[PDB]
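A.B. asks: One structure follows; several queries about it will come next.
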There are 6 protein chains.
Amino acid sequence: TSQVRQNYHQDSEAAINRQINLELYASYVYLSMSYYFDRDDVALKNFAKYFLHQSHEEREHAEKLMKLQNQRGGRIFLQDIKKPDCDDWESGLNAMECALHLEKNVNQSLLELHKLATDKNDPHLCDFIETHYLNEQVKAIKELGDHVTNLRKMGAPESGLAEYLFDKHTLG
Amino acid sequence: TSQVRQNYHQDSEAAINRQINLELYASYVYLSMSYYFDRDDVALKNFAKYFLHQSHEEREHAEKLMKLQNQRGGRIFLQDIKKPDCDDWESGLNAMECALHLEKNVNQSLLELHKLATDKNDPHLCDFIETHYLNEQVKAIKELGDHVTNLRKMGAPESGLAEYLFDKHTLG
Amino acid sequence: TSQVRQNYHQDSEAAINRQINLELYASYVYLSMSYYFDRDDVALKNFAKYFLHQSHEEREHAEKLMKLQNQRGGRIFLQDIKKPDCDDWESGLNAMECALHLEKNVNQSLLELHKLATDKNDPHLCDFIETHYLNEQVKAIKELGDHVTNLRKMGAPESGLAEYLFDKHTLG
Amino acid sequence: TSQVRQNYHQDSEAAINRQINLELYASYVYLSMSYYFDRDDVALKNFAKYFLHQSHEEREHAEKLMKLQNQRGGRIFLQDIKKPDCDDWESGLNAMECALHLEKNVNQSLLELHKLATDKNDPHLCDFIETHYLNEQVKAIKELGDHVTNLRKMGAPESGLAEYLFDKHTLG
Amino acid sequence: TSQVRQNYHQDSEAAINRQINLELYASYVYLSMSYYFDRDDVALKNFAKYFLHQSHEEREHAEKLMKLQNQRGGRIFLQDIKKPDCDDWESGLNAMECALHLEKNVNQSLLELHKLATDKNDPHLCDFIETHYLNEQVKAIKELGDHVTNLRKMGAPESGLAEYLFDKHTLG
Amino acid sequence: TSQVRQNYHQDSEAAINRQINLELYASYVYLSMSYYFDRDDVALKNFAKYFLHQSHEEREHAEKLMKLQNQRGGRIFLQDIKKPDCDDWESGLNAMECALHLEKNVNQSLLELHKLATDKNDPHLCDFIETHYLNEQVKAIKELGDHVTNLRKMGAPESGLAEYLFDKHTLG
């Protein structure tokens, strides 16, 4: 019934609201990770800075989908942001692996959303997803895979020197 | 028979020529609207400035399509630019509503053009439409819907104060 | 019935509307010419730039007459902009000759308009036509005649080298 | 068992975690409000900007309490962020009144937290709450009360002109 | 088996490796052309500069596809770069025509690659091809067609003055 | 039969063409190495940057010999650029050792070329090889030997920390 709505299916609107909830959840997971590494018994400041920056980026992604929802005449329906799976992320390597798993989950959701927008013949939504989300997801997954590989090769879970030097040289 | 033509169907060429005429028509409609608000008995200078700017933008859109037609080896066939439906646009609110209706007409034509380019397997034409036209149309429709909503809430057709203050504060 | 209208005859108003239509037609003809020289099988970029600049100038001329029509309390009545006579302008020399013919048509219409404004004793309209249109028309006709002479002396229709070097040295 | 923990009671730690959840909830409520006013049928851009700025401020407040929790050797335990009470905030005045109610809820929670820290003889926590939260809350409550008063005096729920001019002059 | 691979079919990976080989081949063809025009018995310095610039561009295109292959978790498999078809390119016009034929070959390969990525439902690969390759190919084909048209109209193969002046004025 | 050719034997011309092919091959080997270290399961960015820089340098060396071939009136005859020996370079140390072996191969070819130019009494070709290639080769071999020594002393193939810190401190 919106005066600006055109070629915007209800299923696309619902999937955009689900993706908003997902992006907000990812922001909250990265916030949890960031303040894990700020703990006195962990104390990796550049890990904390990295994951805080990621949480702010995911908040920006969610706000951009909300802006899209209003642009197409859809209506934003927000849900509870579930707490993350862990309070103790146990190491820098484990947190990078969980971040990698999370970003691949987000990517898969975006590919489902693009498939839906293609099936409903919504070229503006397809192009929005392609230009603003898919390449950013691919780049994030590649960066996290690079970090996981470098931590593993340096012997990260056993050797705290590996996590320390990675914090200094890569994330610093 | 053009030496540069590749993967460019005749139906796509004809639809691009129709879209060129459509964009030129929209430019002429906005020119009419702009000099309606320049009338002494109407006298809304920022409405006039807004619609003149829109007229020039639509001319740029048409020239971009013509450029595309030459880039793909198609041949531009121009038609008469029909005169707009009204000479008297009757109010700022009415003109914004007519502009909204016009932009949704333009958007529907572009979505038909994208569906045609998808059916003819022309990825360059699809990406051209997505990157240069679709988002711009969505943004224009959202802006015009915002203006119509603000004018209606201010009591625009009865109260000339509403049109005056909208001219000053939003369009100024 | 306009509160601003003074010494402005109805025949002058109708002739101004006809001149607006004619300036818009000239702008559309120059747009056609400009994208003719942008074609891959023609490819004279500075001819295209020259005629695009002329189309924008003619649009400015039309908008200035519309501004005059509102200044004097007349009412703008727009008509269809007819398509130009040709889609294929066949050469740079032929397009310059057609442009020359067009500008002399525009000039003759303006001289008819000045004769009408003189007969109706409208000194403001006479001075408007003299200051903004007549000297610009004679300068345009002189420039186009210069271009036609230079192309003909260079052997333009047979020798493509003439059109090429004119594109580079005069229009570039 | 933290090596940094000194004079930091478990009840204070639990109340800090509750306050973190409450600040995150407030950020999510303001995000909801901000994109309500971004809707095409509402379209108050400066209301949207104001509430988005408030959401970012509440996120900063939550991150500062998380930083405090790590500074004192407490452990952050995050909970679900509940969805806000409304999706449709119905007007600028209603949203300001709900924001006022929310900020007074946040202030009451902070006063309970200060009473707890006073009863547990934790001067650092008391001073943290006083310097970073209490003045900011009373300034926020005073500003929102000012906005509510100005909207009501302008006749906000009936007259959309009041909301429009408040959006322009106070929030703009 | 790559930790970053998601929605990336093996056939897409193989087609990306074929496209890498083809871009490297095109770079080598343009290198051959560039040093043809550097010969003492040909001596067209701006033709040489133009084709050397094209060879460096094609090298950049190949490196960007290799980057893409690593980003998606595919594995680069390089092949022999075949020698170009000619050592003697015989004229500036013939070299421009061969360059045009080459770019249309590259464009057809990219359209096959986009059709494959569309059939395998890989939106990131489709968007990568659209944003980085298709419009660049269309622009290159249009530019080369323009050059071929201008050389032919100037009488290029018989008249060396045509090639000389084109070298100076268009490519210089 | 070239008007420029003087004191330039056919055997020297053939050996210059062989050296061009060898420099292009070396550029392609370094390109392969560079995008090996860009892989997600390798992820040594400064190794990738180093070998990409080397590939561009070898391309410059090849273009300089092509320029020499045209300067002396010889004629460039290009051959296929063979694919490198490996797709998987297995470690930073192994890639540095292969690069060292490659540069010593290139150096031996250049010494054969200088011996040929000395035997044919071509002082310009001898001086060209001495000034532009021989000192650059011995500097490259010395640098690669330094890198291999430093990697071996740090325990490179077993310890990934060695490769990581070398990537950061020496190549970064």
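The numbers used for chain E are those of Swiss-Prot, and the residues that appear cover 6-177, in sequence.
Here the Cβ of each residue, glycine as well, is placed from N, Cα and C on the backbone.
When I checked Swiss-Prot for this same protein, it listed these features:
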type: BINDING; residues: E:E28, E:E63, E:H66; note: Fe cation 1 binding site
type: BINDING; residues: E:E63, E:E108, E:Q142; note: Fe cation 2 binding site
type: DOMAIN; residues: E:11-160; note: domain 'Ferritin-like diiron'
type: MUTAGEN; residues: E:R23 to A; note: Abrogates interaction with NCOA4. Fails to localize to punctate lysosomal structures
type: MUTAGEN; residues: E:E28 to A; note: Reduces iron binding and oxidation rate; when associated with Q-87
type: MUTAGEN; residues: E:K87 to Q; note: Reduces iron binding and oxidation rate; when associated with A-28. No effect on iron binding but the oxidation rate is severely reduced; when associated with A-108
type: MUTAGEN; residues: E:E108 to A; note: No effect on iron binding but the oxidation rate is severely reduced; when associated with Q-87
A.B. asks: Can you give me the residues near the recorded Fe cation 2 site, meaning same chain, not E:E63, E:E108, E:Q142 themselves, Cβ no more than 8 Å from the center of the site's Cβ atoms?
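C.D. replies: After dropping the recorded site residues, what remains is E:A31, E:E62, E:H66, E:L107, E:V111, E:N112, E:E141, E:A145, E:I146.
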A.B. asks: Cβ neighbours within 10 Å, counted over all protein chains: which one of the recorded positions E:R23, E:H66 has the most?
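C.D. replies: Per the Cβ count, the most surrounded site is E:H66.
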A.B. asks: Roughly how many angstrom lie between the C-alpha atoms of E:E28 (mutagenesis position) and E:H66 (Fe cation 1 binding site)?
C.D. replies: 7
A.B. asks: Of the recorded positions E:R23, E:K87, E:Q142, which one sits closest to E:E63 (Fe cation 1 binding site) when you measure Cα to Cα?
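C.D. replies: Nearest by Cα distance to E:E63 (Fe cation 1 binding site): E:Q142.
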A.B. asks: Measure the Cβ-based neighbour count of E:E108 (mutagenesis position), defined as the other Cβ atoms within 10 Å of its Cβ.
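C.D. replies: I get 25 for this one.
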A.B. asks: Could you state the whole-number distance in Å separating the C-alpha atoms of E:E108 (mutagenesis position) and E:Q142 (Fe cation 2 binding site)?
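C.D. replies: Here the two Cα atoms are 7 Å apart.
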A.B. asks: Considering Cα atoms only, can you say which of E:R23, E:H66, E:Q142 is the nearest neighbour of E:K87 (mutagenesis position) among these recorded positions?
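C.D. replies: For E:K87 (mutagenesis position), the closest Cα among E:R23, E:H66, E:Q142 is found at E:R23.
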A.B. asks: Setting E:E28, E:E63, E:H66 aside, what same-chain residues sit with their Cβ within 8 Å of the center of the Cβ atoms that define the Fe cation 1 site, listed in sequence order?
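C.D. replies: For the Fe cation 1 site, the extra neighbours are E:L27, E:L29, E:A31, E:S32, E:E62, E:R64, E:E65, E:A67, E:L70, E:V111.
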A.B. asks: With DSSP as the yardstick, break the domain 'Ferritin-like diiron' (E:11-160) down into helix, strand and coil residue counts.
C.D. replies: 113 helix, 1 strand, 36 coil
A.B. asks: How many whole Å apart are the CA atoms of E:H66 (Fe cation 1 binding site) and E:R23 (mutagenesis position)?
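C.D. replies: Given the Cα positions, E:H66 (Fe cation 1 binding site) is 13 Å from E:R23 (mutagenesis position).
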A.B. asks: Using the structure shown, find which entry in E:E28, E:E63, E:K87, E:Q142 (the recorded positions) has the sparsest Cβ neighbourhood within 10 Å.
C.D. replies: E:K87
A.B. asks: State the Cα to Cα distance, in Å, between E:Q142 (Fe cation 2 binding site) and E:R23 (mutagenesis position), rounded to an integer.
C.D. replies: 17
